[PDB]
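Chemist: I am attaching a structure below and will ask some questions about it afterwards.
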Amino acid sequence: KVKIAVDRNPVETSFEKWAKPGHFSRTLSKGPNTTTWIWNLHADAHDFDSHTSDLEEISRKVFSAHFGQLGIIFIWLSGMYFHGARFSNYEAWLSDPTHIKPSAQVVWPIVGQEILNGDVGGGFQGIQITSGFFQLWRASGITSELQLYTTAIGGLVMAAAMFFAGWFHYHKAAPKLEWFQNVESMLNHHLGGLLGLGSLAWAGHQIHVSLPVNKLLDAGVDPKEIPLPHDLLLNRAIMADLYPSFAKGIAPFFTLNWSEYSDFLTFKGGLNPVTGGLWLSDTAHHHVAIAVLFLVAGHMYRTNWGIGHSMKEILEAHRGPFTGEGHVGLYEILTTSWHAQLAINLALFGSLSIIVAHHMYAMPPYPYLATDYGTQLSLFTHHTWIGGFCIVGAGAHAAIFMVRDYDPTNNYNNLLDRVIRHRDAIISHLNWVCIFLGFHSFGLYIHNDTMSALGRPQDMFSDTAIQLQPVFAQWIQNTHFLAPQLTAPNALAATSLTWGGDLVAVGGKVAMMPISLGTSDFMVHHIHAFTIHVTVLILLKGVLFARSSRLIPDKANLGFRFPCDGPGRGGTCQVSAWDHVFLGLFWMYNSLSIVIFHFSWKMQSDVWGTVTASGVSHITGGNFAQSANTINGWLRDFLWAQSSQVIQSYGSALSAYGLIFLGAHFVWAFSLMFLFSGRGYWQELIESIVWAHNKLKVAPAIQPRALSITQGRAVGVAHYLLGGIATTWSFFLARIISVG
Amino acid sequence: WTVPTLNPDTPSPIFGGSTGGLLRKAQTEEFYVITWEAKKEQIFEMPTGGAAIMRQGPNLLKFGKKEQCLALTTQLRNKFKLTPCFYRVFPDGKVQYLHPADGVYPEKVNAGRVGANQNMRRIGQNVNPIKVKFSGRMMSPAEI
Amino acid sequence: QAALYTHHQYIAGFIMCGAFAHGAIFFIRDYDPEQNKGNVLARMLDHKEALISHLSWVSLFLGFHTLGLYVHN
Amino acid sequence: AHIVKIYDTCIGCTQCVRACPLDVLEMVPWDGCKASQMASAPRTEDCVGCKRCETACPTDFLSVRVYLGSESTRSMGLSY
Amino acid sequence: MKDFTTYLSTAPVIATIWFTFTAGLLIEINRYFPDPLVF
Amino acid sequence: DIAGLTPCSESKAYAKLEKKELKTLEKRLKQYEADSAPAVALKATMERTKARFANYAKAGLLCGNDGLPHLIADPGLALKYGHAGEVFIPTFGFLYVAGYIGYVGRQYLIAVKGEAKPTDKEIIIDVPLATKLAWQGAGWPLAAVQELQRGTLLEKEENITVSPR
Amino acid sequence: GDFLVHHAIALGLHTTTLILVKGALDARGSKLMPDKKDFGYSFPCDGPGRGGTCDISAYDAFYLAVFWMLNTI
Amino acid sequence: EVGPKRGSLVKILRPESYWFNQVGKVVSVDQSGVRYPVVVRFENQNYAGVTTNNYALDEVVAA
Ligand code: CLA
Ligand code: CLA
Ligand code: CLA
Ligand code: CLA
Ligand code: CLA
Ligand code: CLA
Ligand code: CLA
Ligand SMILES: CC1=C(/C=C/C(C)=C/C=C/C(C)=C/C=C\C=C(C)\C=C\C=C(C)\C=C\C2=C(C)C[C@@H](O)CC2(C)C)C(C)(C)CCC1
Ligand code: SF4
Ligand code: SF4
Ligand code: SF4
């Protein structure tokens, strides 16, 4: 029986534990004797599984920790809306979006930092933002700082509610395990309520506020004289003037005469010529369809009535002759293991964040987002990085489950067991695939570099020399482009201009145009295949060999996070699944660094650019095709040439990017100290320093200790990614804001 | 207690096989064979990866190295309270009993066992390397 | 002029590293404490913590101030 | 083969013997400690050099010491 | 309240308060005595 | 004067740099209406720039051919030629503050060491005691000399641990 | 400018010497490994025990010093 | 009853000991002829996390 079950007053609300650091751990509650305790306290703070073996207690901690996260996110959103209402040029940008640069951060005049308040326009001075909030607020139909201020207050009321919910559902009415194990009910509400209702509600706001307000904005009506959203919500005659079908009311909906609502529910495709963004009428009909689809999907799982499906039955039913027992045991694993759920959820959520980056750039959904190159580059790169991090996390929690929640008694001859029984076949085959990709992807760049250096350009792989055209991607582009006339008859235009056709220009800048794919594109798509395949190789290997290997047969007893098994067997350094995540992070960074560099150069070379009389001039003059086929071409025409903006930012508002560019190169080099060294050397050096403190009677009771081996690796990778990603960040923002 | 004789025709736990099993070394150099008695059919974890069902009474498995046999020996003793024994088998038919060497597990002190590699001194009483220099080969002051 | 200076300065750096490497090897393989009792060499070992801690302090000072002044600039 | 040595500081805790994953050590009767037992290393040829025994040794300094030496198929823990 | 004050006496809290105090003091000084290069 | 440098007050490069700096700020002050907040801010930066160039010159700083102030660190040259507020006085100011922090921290560690759980007093700071020592740290220099002269500042070698050698 | 770079050179010389000197003085033993002399100049480590002992040999000190020497030159 | 008194503070003299030149408390002295009968407890843990060790009568001195 699916039902609400909770325990009353489970945990007392006192500050007694606040004053006892490490209270959650049996080992840490004893207090610190060495400095390692401090790190251990912070490193083991959110590892509930290691805190207690009670699943119900762990589940209650997870639920309340999520309410804490939701409260944090709400404060963040309220700040963005507040800074848009009190520290921004949004109202001026609404009147002149093609010239005024969005800005919502103003710095105090101190130690000379006021230089960072650049002349963004609109009689305003501040730091130029690239989050895309101005375009989102314009799409939503916000026309006043009063609306931004009111939403900010709402977000804080919501943040207070989230933090209350967290305290209430942990200290007052804590849900029991049975409650959390209602997966069938959870999916029905998240698909039908959260997703379908959320999409339906948003369609309501778009149809009654976003569409009329933005139609008036695009018609040239001043933001001051546009009717307030409520005026449109309480008057049908105004909405009827803008959309004739509103004069008929909701009769057409219940009479199945949906065709009447064709003026606001449309399938135009392409881009609004005025703004360069997708038609809001298309986004409205889309969210309405999404809402219907997800409302149906949320009525599939069985709850308290006979109708519906049982996920355990469906799984147990899907079994074939080549996979033994099949999906048996998965329902039990995915209803008793949070690490198993986190592994699958992180994998899909990261893959999704990466899909959002591609879809949002090719089909720019917000008005005036396409021609804001700083925002476009920032959005794509940001969501690409978030996706990659989440994908690596998916790997770690899959290994944590394999090490802590895997039970063979429940996994005999099932898909999981059969995968572990042919792990050597899988890793060895993937190993060869990685080596083949490496030589046939990066070897082509070396060939071109050598042929160019040897003065033999005709022997290079290029659109003029030997050609490696991506025919399949060229055919798909042609198919999607011609789709409107045959396979998608109702659609007026193709989904994106990238496929082909005419270019859309707003403010004299190219919003979107067809993107051609040649030998240089074919070469960089195969570098992506190689980098992703290799990253998977490290993460997968770490998960499949987490419990044991031919080198170490009791790795599972050693745990998920352990430095090694000693110098024996030749040396067992970095055999733990955690160490595979450590190595996977570097390859994920290498892959995504190459992906974002590819996007920036391709967009600056073949898409972005000012549209003039009879001709479009791109930012880099179309040099990607003949300069991205060699490593020298990448180093010279991309890194060296586009670094001019960041290296010459001193004395201006982008001066901060120059400082961060140097600071980031520093943090990255500082990581190498931790990544190349070992704690044995540092411990001894500390011993001589401790001697000086002992000599002057200034030695601390908490014994100073070198970082643990695992901590040394964790500190190194953190500073490596921080430094490397920040360096690209400063380079990208300075370059785009200057030549945007 | 007497040195046990390995019966090579013992029933092996139910297992569909894996890719972490024996390699060419088993046919050219040597392999290891663990044997134990089970009072009930229980699924257990193969140190080479995968789940397997131990059979009622006698059970026999072959591993590539001694560490894998001792790893399974640890699981059976700690989790199922069983008492397994393993042997090293050469490709010429020779069998060598290995653990427990005297029938009493090493951690339990047993008579007859003669101390080996024991130094009647503390590590801080070792000589300086200069004293053990120019000996037959590279050696440590500890070896003397 | 450039090639000669860089070449000799890099060869010098490697040789200096080698010198200390062999000094460490000397201590481990040849040093006999009983035959060097009370001598300047044995005295060095007797105040190694002081020597290292002082080299640590100097390095720290130079690092914090030389970096701090460049960053300020 | 790696050189494994036991020192008189041994207290007969048997922890090293329980930690060894290749059965290189065992407990033999002794009269130097209260436990009347001392660790012995009669099967060093099977030692790989994991140094788990040293990690289990609680004496200061270690009573069991491992010196990595000549490498063999067993010392390298090779199943091939 | 005693436990709450003990929590406010924890290393991180005291560090945040002390560093906020020290930073503030330096900022205010440069706010009233701008561009101080020499004594 | 020293090192062939020249007073910033008489350097032509110092004067050109001040004009160059004010001309950048002025080129920007134009695009804005006179009372506009942007205009007020650019004006206050221009006033702060004028005061800095004047205050630095009045302080008698020397300027190199780059037209930028150079600091004299030799105690002898600084005192004899009026350049002690550049490195000398700052040195004794920092040394006092840095020793203040060190002597107070040492006094704290020594006080908490005689307690039941010194480690606990290092993670949870005994605020009242810490505040008391913080105020009593003003006379640290004399206390440090009095400890150096009683032989209570250092520890006996026999009580300090070291490696085998 | 010459003043700042010269202090950077002093930073490198003292740091590289600190690493090399510390390796030679601790080559025969330390508080973490009192019997290091019995293991020789070059050995992988002493295992993860005692908190971890990666790069504890005097050879490991030379290896770390080369990075600082290359940075100095 | 050979050895230092129980509860007394003694300074370690074993060179390879983590508590060399450090003072600990005499937990107990084994009157039986064991090589190291003095059990000493220390407040500071060693690198292995241990806070106790056995020493010979000569390895310890009242301090
Ligand atoms: C005044 C209100 C109050 C009080 C007195 C307590 C008291 C207590 N709670 Mg609790 N809790 C509260 C509110 C409160 N809670 C709220 C609003 C939530 C919802 C998030 C929770 C959720 C919660 C959980 C899940 C758990 C507790 C637990 C506990 C007990 C021990 C843990 C602890 O508090 O140590 C103090 C801990 C902290 C001070 C950490 C603060 C965490 C904040 C939210 C993180 C903020 C990070 C920041 C946003 C970003 C940092 C970035 C960086 C760069 C600075 C303790 C008696 C634990 C328990 O029952 O004992 C085992 C337990 O697991 N609470
Ligand atoms: C219409 C029903 C419904 C809705 C809308 C939600 C919505 C949500 N649930 Mg959920 N859940 C439901 C039913 C529902 N649940 C049922 C029936 C069960 C029992 C099987 C669960 C068990 C469950 C668990 C175990 C967890 C969630 C979590 C979440 C949040 C995930 C964060 C997110 O992606 O959204 C984005 C966030 C927002 C859009 C903010 C808006 C949220 C507001 C408050 C909507 C109201 C939701 C709430 C269910 C309404 C009742 C409140 C009332 C009791 C006062 C999300 C807001 C996760 C969580 O921790 O959340 C704290 C989580 O771990 N739910
Ligand atoms: C969440 C989605 C959503 C929401 C909230 C709305 C809301 C609304 N739509 Mg709408 N619409 C939507 C989606 C949505 N729409 C979609 C997806 C489409 C595309 C098909 C349309 C197409 C559409 C058209 C063509 C029209 C509307 C219209 C309207 C308005 C009138 C509704 C009506 O006629 O009576 C609906 C009946 C109710 C809302 C029931 C009211 C029950 C009340 C609130 C309960 C109060 C109970 C309480 C105890 C009373 C005590 C109070 C207390 C003080 C004591 C209304 C504000 C009409 C309009 O614009 O009017 C100008 C109209 O012409 N919509
Ligand atoms: C929904 C996402 C999610 C969730 C809920 C968790 C939850 C958990 N993870 Mg996990 N993880 C995730 C995503 C997630 N992870 C991703 C995407 C990755 C890939 C990088 C990882 C990689 C990862 C590893 C390798 C490990 C965990 C571990 C854990 C568990 C303990 C966490 C911990 O150690 O506490 C403590 C958390 C901290 C001390 C935070 C450290 C501070 C961060 C890392 C610095 C990041 C830079 C920061 C933004 C800089 C700010 C600016 C600076 C100037 C201040 C815990 C249950 C650990 C575990 O399972 O235990 C065995 C573990 O080893 N995670
Ligand atoms: C007169 C100079 C001199 C002499 C006679 C020696 C003699 C000796 N040294 Mg030594 N050393 C020197 C200078 C010298 N060194 C310098 C300048 C350095 C600093 C770089 C070192 C650093 C050093 C270390 C760290 C060690 C020794 C060791 C030794 C002893 C044995 C090592 C050996 O030779 O095996 C053979 C040596 C080799 C096979 C060379 C290794 C290969 C290196 C990486 C060169 C590869 C470069 C490669 C070709 C580049 C290709 C580029 C191309 C593709 C373009 C030996 C007695 C070892 C020792 O103490 O014994 C235990 C040892 O640990 N030395
Ligand atoms: C850019 C890279 C980099 C940097 C900056 C350093 C820096 C340093 N190394 Mg090092 N090293 C490196 C790479 C690097 N190394 C590499 C690749 C290797 C080979 C693996 C080594 C191997 C090595 C060894 C073997 C040793 C050093 C040592 C040192 C220190 C020498 C003393 C000193 O100069 O103090 C100056 C202090 C600084 C330069 C740090 C600046 C202070 C910070 C930046 C200010 C705080 C910022 C802000 C307030 C807070 C930021 C954090 C925020 C989250 C709150 C020094 C801090 C020696 C040592 O440990 O010293 C005793 C030593 O033994 N290094
Ligand atoms: C720490 C390194 C250092 C270095 C490299 C120098 C270098 C120098 N100092 Mg000096 N000085 C130092 C520290 C240092 N000082 C300190 C810590 C103090 C505090 C007492 C002084 C106080 C001082 C005074 C009072 C004078 C100098 C002067 C000089 C210059 C000439 C002094 C001389 O003949 O030999 C180098 C000096 C030293 C190595 C140590 C201290 C300087 C001695 C004690 C002063 C003797 C100067 C003598 C009269 C020669 C100049 C004759 C005439 C022009 C006055 C010279 C460039 C003289 C100068 O040029 O003034 C215009 C001067 O009279 N210094
Ligand atoms: C009291 C105190 C502490 C200090 C404790 C101890 C023992 C500090 C040790 C000091 C020692 C041993 C110093 C040894 C030698 C120092 C020497 C030879 C002095 C060198 C200074 C020179 C040459 C001056 C240079 C210059 C002067 C005149 C000032 C500036 O103009 C700059 C320059 C370089 C030109 C604790 C506990 C760290 C806590 C805290 C407060
Ligand atoms: S190093 Fe490993 S295999 Fe060798 S004796 Fe010690 S625990 Fe056993
Ligand atoms: S762990 Fe050490 S003290 Fe204990 S039995 Fe083994 S060698 Fe002896
Ligand atoms: S070097 Fe470090 S990680 Fe590698 S085996 Fe030795 S202690 Fe373990």
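Here Swiss-Prot sets the residue numbers for chain D, with the shown residues being 2-81 in order.
Per the header: electron microscopy, 2.5 Å.
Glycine is treated like the rest: Cβ placed from N, Cα and C.
Pasting the relevant annotations from Swiss-Prot:
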- D:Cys11, D:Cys14, D:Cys17, D:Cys58: [4Fe-4S] cluster 1 binding site (BINDING)
- D:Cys21, D:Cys48, D:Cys51, D:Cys54: [4Fe-4S] cluster 2 binding site (BINDING)
- D:2-31: domain '4Fe-4S ferredoxin-type 1' (DOMAIN)
- D:39-68: domain '4Fe-4S ferredoxin-type 2' (DOMAIN)
- D:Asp9 to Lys or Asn: No effect (MUTAGEN)
- D:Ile12 to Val: 60-fold increase in affinity of PSI for ferredoxin; when associated with 15-KR-16. Unable to grow photoautotrophically (MUTAGEN)
- D:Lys35 to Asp or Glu: Drastically decreases affinity of PSI for ferredoxin, limits photoautotrophic growth at medium and greater light. Decreases cross-linking of ferredoxin to PSI-D and PSI-E (MUTAGEN)
- D:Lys35 to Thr: Drastically decreases affinity of PSI for ferredoxin. Decreases cross-linking of ferredoxin to PSI-D and PSI-E (MUTAGEN)
- D:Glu46 to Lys or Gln: No effect (MUTAGEN)
- D:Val49 to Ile: Leads to partial destabilization of PSI; when associated with 52-TQ-53, alters the FA center. Unable to grow photoautotrophically (MUTAGEN)
Chemist: Which bits of the chain, at least 6 residues beyond where the domain '4Fe-4S ferredoxin-type 1' (D:2-31) starts or stops, bring a Cβ under 8 A of a Cβ in it?
Modeler: 37-51, 53-60, 62-71, 73, 75-76
Chemist: For [4Fe-4S] cluster 1, what surrounds D:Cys11, D:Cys14, D:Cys17, D:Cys58 with a Cβ no more than 8 Å from their Cβ centroid?
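Modeler: My list of surrounding residues reads D:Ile7, D:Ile12, D:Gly13, D:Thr15, D:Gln16, D:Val18, D:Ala40, D:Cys54, D:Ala57, D:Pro59, D:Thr60, D:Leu63, D:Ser64, D:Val65.
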Chemist: With the cut-off set at 10 Å between Cβ atoms, which of these mutagenesis positions ends up with the most neighbours? Options: D:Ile12, D:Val49.
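Modeler: Selected residue: D:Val49.
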Chemist: Cα-Cα, whole number of Å: D:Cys21 ([4Fe-4S] cluster 2 binding site) versus D:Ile12 (mutagenesis position)?
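Modeler: D:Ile12 (mutagenesis position) has its Cα 17 Å from the Cα of D:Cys21 ([4Fe-4S] cluster 2 binding site).
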Chemist: By CA distance, which of the recorded positions (D:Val49, D:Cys54, D:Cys58) lies nearest to D:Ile12 (mutagenesis position)?
Modeler: D:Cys58
Chemist: Given D:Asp9 (mutagenesis position) and D:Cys58 ([4Fe-4S] cluster 1 binding site), what distance in Å do their CA atoms have, once rounded to a whole number?
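Modeler: So the alpha carbons of D:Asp9 (mutagenesis position) and D:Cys58 ([4Fe-4S] cluster 1 binding site) sit roughly 13 Å from each other.
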Chemist: Among the recorded positions D:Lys35, D:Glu46, D:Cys48, D:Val49, D:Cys51, whose Cα is within 10 A of the Cα of D:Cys17 ([4Fe-4S] cluster 1 binding site)?
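Modeler: Hits: none.
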Chemist: Could you count the residues of the domain '4Fe-4S ferredoxin-type 2' (D:39-68) that DSSP puts in helix, in strand and in coil?
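Modeler: Secondary-structure composition of the domain '4Fe-4S ferredoxin-type 2' (D:39-68): 8 helix, 7 strand, 15 coil.
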Chemist: Specify the secondary structure state of D:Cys17 ([4Fe-4S] cluster 1 binding site) as given by DSSP, simplified to three classes.
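Modeler: For D:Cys17 ([4Fe-4S] cluster 1 binding site) - judged by DSSP and reduced to three states - the answer is helix.
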Chemist: If I take the alpha carbons of D:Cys51 ([4Fe-4S] cluster 2 binding site) and D:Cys11 ([4Fe-4S] cluster 1 binding site), what is the distance between them in whole Å?
Modeler: 20
Chemist: Give me the count of other Cβ atoms within 10 A of the Cβ belonging to D:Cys14 ([4Fe-4S] cluster 1 binding site).
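Modeler: Summing over all protein chains shown, D:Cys14 ([4Fe-4S] cluster 1 binding site) has 18 other Cβ atoms within 10 Å.
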Chemist: I'd like the Cβ neighbour count for D:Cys11 ([4Fe-4S] cluster 1 binding site), meaning other Cβ atoms within 10 Å of its Cβ, all protein chains included.
Modeler: 27
Chemist: Can you tell me how far the Cα of D:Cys54 ([4Fe-4S] cluster 2 binding site) sits from the Cα of D:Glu46 (mutagenesis position), in Å?
Modeler: 15
Chemist: Given the recorded positions D:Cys11, D:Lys35, D:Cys58, which one's Cα is the least distant from that of D:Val49 (mutagenesis position)?
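Modeler: Closest by Cα: D:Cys58.
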